[PDB]
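Structure first, then comments.
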Amino acid sequence: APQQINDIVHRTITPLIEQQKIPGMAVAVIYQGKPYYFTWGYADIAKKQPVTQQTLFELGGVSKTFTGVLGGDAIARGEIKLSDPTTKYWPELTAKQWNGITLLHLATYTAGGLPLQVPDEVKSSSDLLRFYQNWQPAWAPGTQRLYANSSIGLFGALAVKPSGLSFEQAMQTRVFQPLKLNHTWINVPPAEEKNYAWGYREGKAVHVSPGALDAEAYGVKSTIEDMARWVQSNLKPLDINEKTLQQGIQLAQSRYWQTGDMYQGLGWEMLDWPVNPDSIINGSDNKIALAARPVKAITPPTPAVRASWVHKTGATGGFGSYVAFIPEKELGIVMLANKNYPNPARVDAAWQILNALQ
Ligand SMILES: CC(=O)OCC1=C(C(=O)O)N2C(=O)[C@@H](NC(=O)Cc3cccs3)[C@H]2SC1
Ligand SMILES: *CC1=C(C(=O)O)N[C@H]([C@H](NC(=O)Cc2cccs2)C(=O)O)SC1
């Protein structure tokens, strides 16, 4: 644990925890292929259980990076194509607005305004079909980006049907197991509950509630060790032995669309490095509930750029997560907290840390 890394991480995170009143936090810095872990506070305040390297945190939207890579793996296997129409995988979506919407649109939030959330009244696949059939796009496909669980969530659900596996089984067998993410879960087993941190919202202990397409959009729980391995796998996909997975990881970091200085991948989002911190820090901000932005197509998509700031923020009611890495510098960071705090503070801290290390 280089004193440099230790100091940079502690001088940045200690103040963060104090200002945001975060009960528990785990951080991992990946530098030149080696992970350095740091933990603070509590996983369960009432039971005085500390955060450890085995503590499970709710990833929120960081889960979309796993969905994007699993999709990328299915593409590499020849099971699906992003140019495929959505109806190929759900023929029952007969409403006229679905002609023209492809798996690429679903995966990149460009289908035309699918909503951020699937309504809580949706409790079955029949309800889900009704929801999508009744949805009225605001825009033509491929014209504007609107971040949405109902978009990438449907992509995840459709992408695995050719495999014959359920989304969870596909994720476990094609991504978690090959990468040795053995303490990463869509459903936390009873044996692992002792390590499942409580999230805190307004001082109350909370866990994410079950919902339609939750696994696909915001339902993964993981430890700081597994997340560091996830970041390393995305930093250096050539070291991965499973061919289609290696390719899938690379596909998720392709640049499909541009809005401002940001590029949309499958799950992952990217900016050219070096990046103005005010374009990424101020860039990530959920203080805004709906931010519709025109997108420019990258025709054809740019293959994964090593000189990139690749990242993803995530939140649930009681957790706040952030992952960012720079392939060209073999540098990455994971920050997991059991309080959902402002996105800009997460980005500012990660930038201060990675910038200091190169
Ligand atoms: C739309 C937007 O930019 O706002 C930030 C956001 C994020 C994020 O990237 O931090 N997302 C997540 O991490 C998801 N979170 C949830 O869906 C929260 C829950 C839905 C149901 C129970 S918790 C979405 S909720 C929306
Ligand atoms: C395409 C598609 C289908 C289908 O072709 O019938 N069904 C999916 C279904 N999902 C669920 O049963 C779980 C849900 C509960 C609430 C919302 S979905 C499945 O298991 O394949 S949905 C996509």
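We number chain A the same way Swiss-Prot does; the residues here are 20-377, in that order.
Quick check of the header: X-ray crystallography, 1.5 Å.
For all residues, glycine too, the Cβ spot is worked out from N, Cα and C.
Copied from Swiss-Prot, the annotated features are:
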MUTAGEN   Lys83 to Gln or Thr  Lowers activity more than 1000-fold and increases protein stability
MUTAGEN   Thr86 to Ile  Increases activity about 200-fold with respect to cefotaxime. Reduces activity about 8-fold with respect to cephalothin. Reduces thermodynamic stability
MUTAGEN   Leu135 to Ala  Reduces binding affinity of inhibitor compound 3 about 4-fold
MUTAGEN   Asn168 to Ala  Lowers activity more than 6000-fold
MUTAGEN   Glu235 to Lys  Increases activity about 150-fold with respect to cefotaxime. Reduces activity about 5-fold with respect to cephalothin. Reduces thermodynamic stability
MUTAGEN   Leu309 to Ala  Reduces binding affinity of inhibitor compound 3 about 30-fold
MUTAGEN   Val314 to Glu  Increases activity about 100-fold with respect to cefotaxime. Reduces activity about 5-fold with respect to cephalothin. Reduces thermodynamic stability
MUTAGEN   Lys331 to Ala  Lowers activity more than 1000-fold
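Of all the mutagenesis positions given, namely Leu135, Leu309, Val314, the one with the smallest number of surrounding CB atoms inside 10 A is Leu309. Among the mutagenesis positions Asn168, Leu309, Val314, the ones whose Cα is located within 10 Å of the Cα of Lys83 (mutagenesis position) are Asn168. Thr86 (mutagenesis position) has a Cβ environment of 31 other Cβ atoms inside 10 Å.
A straight line from the CA of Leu135 (mutagenesis position) to the CA of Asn168 (mutagenesis position) spans 5 Å.
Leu309 (mutagenesis position) falls within neither a helix nor a strand when secondary structure is assigned with DSSP, and so counts as coil. Among the mutagenesis positions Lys83, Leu135, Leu309, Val314, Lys331, the ones whose Cβ sits under 6 Å from an atom of ligand 1 are, in sequence order, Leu135. In this structure, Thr86 (mutagenesis position) is part of a helix by DSSP.
Here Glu235 (mutagenesis position) is compared against the mutagenesis positions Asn168, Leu309, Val314, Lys331, and the shortest C-alpha distance is to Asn168. Close to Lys331 (mutagenesis position) in the fold, though at least 6 residues off in sequence, lie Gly80, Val81, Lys83, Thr84, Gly286, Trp287, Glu288, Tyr341, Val342, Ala343, each with a CB less than 8 Å from its CB. For the pair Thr86 (mutagenesis position) and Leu309 (mutagenesis position), the Cα-Cα distance reads 22 Å. Look at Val314 (mutagenesis position): DSSP puts it in coil. Proximity of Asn168 (mutagenesis position) to non-local residues of its own chain (separation of 6 or more, Cβ distance below 8 Å) is seen for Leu135, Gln136, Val137, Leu232, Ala236, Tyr237, given in sequence order. Around the Cβ of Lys83 (mutagenesis position), 30 further Cβ atoms fall within 10 Å across all displayed protein chains. Under the DSSP three-state reduction, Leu135 (mutagenesis position) is assigned to coil, being neither helix nor strand.
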